[PDB]
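Some notes on the structure that comes next.
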2 protein chains.
Amino acid sequence: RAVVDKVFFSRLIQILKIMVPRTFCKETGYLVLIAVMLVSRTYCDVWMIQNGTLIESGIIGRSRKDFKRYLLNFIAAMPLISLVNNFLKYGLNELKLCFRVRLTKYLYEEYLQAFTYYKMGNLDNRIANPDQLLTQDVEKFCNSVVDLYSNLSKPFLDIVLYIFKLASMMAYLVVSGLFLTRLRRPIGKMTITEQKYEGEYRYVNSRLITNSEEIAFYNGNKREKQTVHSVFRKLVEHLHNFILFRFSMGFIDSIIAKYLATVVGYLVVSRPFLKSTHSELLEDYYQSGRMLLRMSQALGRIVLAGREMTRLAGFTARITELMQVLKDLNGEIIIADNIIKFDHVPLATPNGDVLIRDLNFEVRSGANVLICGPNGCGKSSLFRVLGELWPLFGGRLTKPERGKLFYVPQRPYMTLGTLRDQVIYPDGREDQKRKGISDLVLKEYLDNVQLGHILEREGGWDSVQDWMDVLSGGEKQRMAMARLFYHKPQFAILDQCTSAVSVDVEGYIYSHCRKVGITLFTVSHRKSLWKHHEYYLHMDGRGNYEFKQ
Amino acid sequence: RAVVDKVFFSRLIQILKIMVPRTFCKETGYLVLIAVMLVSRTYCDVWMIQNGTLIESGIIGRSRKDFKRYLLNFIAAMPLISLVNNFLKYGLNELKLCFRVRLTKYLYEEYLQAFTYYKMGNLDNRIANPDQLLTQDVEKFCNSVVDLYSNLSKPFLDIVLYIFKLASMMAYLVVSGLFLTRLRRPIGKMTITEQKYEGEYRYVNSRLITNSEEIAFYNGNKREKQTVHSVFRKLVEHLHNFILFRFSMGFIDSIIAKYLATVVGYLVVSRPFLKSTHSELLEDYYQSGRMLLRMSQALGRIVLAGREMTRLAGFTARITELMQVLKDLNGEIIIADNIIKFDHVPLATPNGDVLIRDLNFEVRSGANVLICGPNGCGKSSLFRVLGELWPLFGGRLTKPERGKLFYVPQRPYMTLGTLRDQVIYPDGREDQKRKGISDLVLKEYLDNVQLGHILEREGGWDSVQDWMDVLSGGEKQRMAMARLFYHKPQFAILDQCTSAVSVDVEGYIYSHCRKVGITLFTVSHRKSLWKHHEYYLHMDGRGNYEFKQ
Ligand SMILES: Nc1ncnc2c1ncn2[C@@H]1O[C@H](COP(=O)(O)OP(=O)(O)OP(=O)(O)O)[C@@H](O)[C@H]1O
Ligand SMILES: Nc1ncnc2c1ncn2[C@@H]1O[C@H](COP(=O)(O)OP(=O)(O)OP(=O)(O)O)[C@@H](O)[C@H]1O
């Protein structure tokens, strides 16, 4: 699940392809910039030592100009040195930000393209809490993928650069890579579960905040505290195992990489010190052996920084799993114009179970339909099948496209934004007038909001600082009623518009509905709205339905 | 405001005390362990450089035996000298985890103690997205606070333990910390706003996930994509200025801290080399001024690591606001026993508006009350005032208690967990039998769930893998009806029981309700449930009521 091998590299290439898509794109200039201002640094660090070993020597004898004037160059190279360092830093962080932007854009365009933000979750249980796998996991993956750059690549143009100056068979990375890896697999395995627990904790908090009024009424403070501490203590308890494992890792990661590296370096550098027969004043080692031990230290630092690789396997496994949002692919629907038909389609829940297995009926744009029954017999699930929310697993089905068809769900929804956008949820604001017909929001909508909605002076046409769906009350489902009269659909399908009002304004909405060519298809548990309806289509929990007039 | 000054230190102390309660706690020993394993680690380098200079001095000659016997000591010390480093590493992040645990526990016990998880937000708008400020902000703050240790403390004692061997007037921190800070102020406010934008982005994603079905029915994929990409681009556009400021800061921060420090060290160390009269073979500089330039490097590194201080100003200035949940302190309430009184109490919304100002009614244990009226006239807001959800605002009222009372909110709520816990939401499971009367879940609760709930075989008494409030349907509000009969309160204040079956189950619930002595206080828009009710108390949108029979 986090093993570093061929499959991991393939699963990393398949996600790197979508980022830096082309040649010399907007962000491919950072793979070159941090490939030129980074090598310039590793030529500027040997120069740091070279001036370092030639400055103190200057101030040894009674020489002032050999240090005063000599030191000046260092002060002259300080601006360039710092500029190179910070240019590398900026290139790195800008590259990670651009990587994140591209990955997020791809994931979103692939994640809201259809009824897939709904299927992930309520329909399919394969990924838990997707609101964190593409908001916090993407950021961490972008941060880590670049940090495997500049580390395992920064001490890479330091072995070759030192090799430029230079029998050295000290390729002990062969035995310190096969070892010191495959011993760090638990880090990759359990970074995934740490992320999972963090996501669950955050989701519990968010759910508590969301329905913070129902919980308040029930006085469930103690129960909610218990059920949150249950998942918090399930997190830190695991972090203790994770944190204590990194200690057991550093012990072997600091006696085979950071310290034993210098031991082998000393062992190899001093092989020809028992040709250079005499090398009278044999301080040449300071310019040919010191560099060798520095190279050995960098070679050890390579594998030492290889730690970030396995900690990235978990992130890659998590995100590459989120790229099973290709369920966009994994009976038939006929695109009719005026008649909604149901040819022996057994409606069913997402799992395997049939509520009503006949559903042999149809409607036309001349007879408002009202359907009733007990609570829990494929009533609100009929629309989910008619709409592309649930599968069909049946015969034929016809509907008037999707533009000339409106749905009001069983539960209210007020989008976040301005009041105007509440009347127009789907289209938006620019489409409201520019792309489509120009509706005078100043005046044309007050008639569309003639449902007794006095909440127009209550905030003005553009009120968002004090707006939400926790403020309207029970009239936020008749605010959805003032959405048909703007969308003017050929067919309107209403799921429990009741609970708005008994008689004061319930009749007004329906009277206006068939004062326009809006054929109605409603569910309601009432006897005071049958006057403006024609057909019956009554169904019960016995698996059979009665279609009458 | 994230300026590093007296107020910041005061605010850091006031929240440091809550994670160091007593002397030698479960984590107060980590301030000792990482204080002796850290000073025992600065004995590694000093021992490393001394030995490091020792070996090759033994290989300048051809003494194989000397080098061998004087290298084995390094092999022997490798285990201890790596164990010390890794023990510092473990004691470091274990301390941050403990800090996080204590801070989270305090914040939660202070945040779920009353109806404050509700007041924060719906009632008060002072903190936005409280679900991220105690889930992600706390973790980052704990990580940062310790990282100001081992950095500004790791090099702190590398200055006193180098002074152990030593005219050192190079105290230029006075001019390099007064400068180079107050020139980094933007980082604090800018990390604060970055955290704000990240929280808003995550909240938008969570809100999209929560009511995904409603969004799917409206076909609002395009609108939701637009409103998400609007706040994502509002974030990365700011991270661009953030990482374009760090480089603009790193430039100045790497020519006054990391390289000019070396220049000043070379300048000061050279003063005597111009009273060491002759010191023939002046190699003593390798141990009498090399340490001096190392000390200057560490002194520069102190101010360089001072960067984490200002980046920690933002987190502290953020969390200190979340510790304004002291609104728990921010008319009259009388604990009567059997009368829900209302003496000239003007019910009002959280803001400064009044809906009805008389409210001079009362009820008794033998008079069920059903109230109605238009939609949007303090109907469901009467309970929010009767219950301690909204301010009393004046007048007087008396209620029996909070234990022998019940509220069914207008919107349904099924807590996450098992099916059994759905019936017992507030009390939980342990209290279901131990702290209170023992109810036989296998048999006793079937009669308590005699409301037509056929979901006895549907998952079993303990089903959580396939449970949620997005699965029940219209029966998740009458599952709250099969939750009043278990609490058996004095009065049952239920709200919008409608959308349950009109006749099949509506009559059964109310007939059973008055069989047991639970006086019903209900709001509904119906005529089929008025038979089992006594008093009108009709409500209107003109601030008046009747209270007839
Ligand atoms: N996600 C789901 N998976 C499986 N079964 C579900 C799911 N959601 C609901 N159900 C069950 O499937 C059937 C759906 O009933 P349904 O929601 O359609 O009608 P209705 O909505 O019951 O009428 P009402 O709105 O009044 O409750 C019921 O058996 C319901 O309990
Ligand atoms: N948080 C809030 N702040 C200010 N006003 C609110 C808030 N919530 C609701 N309101 C408004 O306050 C009044 C309370 O209405 P209320 O919720 O009481 O309607 P209702 O009585 O619940 O009727 P119903 O349940 O059918 O709507 C209404 O004016 C409502 O629009």
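By Swiss-Prot numbering, chain A shows 56-221, 231-338, 347-402, 431-649, in order.
Method on record in the header is electron microscopy, 3.3 Å.
Every residue, even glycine, has its Cβ placed from backbone N, Cα and C.
Taking all protein chains in view, 20 other C-beta atoms sit within 10 angstroms of the C-beta of A:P474 (ATP binding site). Annotation source Swiss-Prot lists ATP binding site at A:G473, A:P474, A:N475, A:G476, A:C477, A:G478, A:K479, A:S480, citing sequence analysis.
Looking at Swiss-Prot, you'll find the mutagenesis A:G478 to R noted as follows: Decreased ATP-binding affinity. Cβ contacts within 10 Å of A:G478 (mutagenesis position), excluding its own Cβ and spanning all protein chains shown: 24.
According to Swiss-Prot, the mutagenesis experiment A:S572 to I carries the following note: Decreased ATPase activity. Neighbour count (other Cβ atoms within 10 Å of the Cβ, all protein chains): 19 for A:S572 (mutagenesis position).
For the gap of 9 residues left open between A:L221 and A:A231, the distance from one Cα atom to the other is 10 Å. Distance across the unmodelled 28-residue segment, from the CA of A:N402 to the CA of A:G431, is 14 Å in the deposited entry. Listed in sequence order, the recorded positions among A:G473, A:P474, A:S480, A:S572 whose CB lies under 6 angstroms from an atom of ligand 1 come out as A:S480. A distance of 26 Å separates the Cα atom of A:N475 (ATP binding site) from that of A:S572 (mutagenesis position). Counting only residues at least six positions away in the same chain, the Cβ atoms of A:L455, A:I456, A:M639, A:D640, A:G641 sit under 8 Å from the Cβ of A:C477 (ATP binding site). Among the listed binding-site residues, namely A:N475, A:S480, the Cβ with the most fellow Cβ atoms inside 10 Å is that of A:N475. Once the 8 residues left out of the deposited model between A:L338 and A:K347 are set aside, the two flanking Cα atoms are found 9 Å apart. In the three-state DSSP reading, A:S480 (ATP binding site) counts as helix. According to DSSP, A:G473 (ATP binding site) is assigned to coil rather than to any helix or strand. The DSSP secondary structure for A:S572 (mutagenesis position) is coil.
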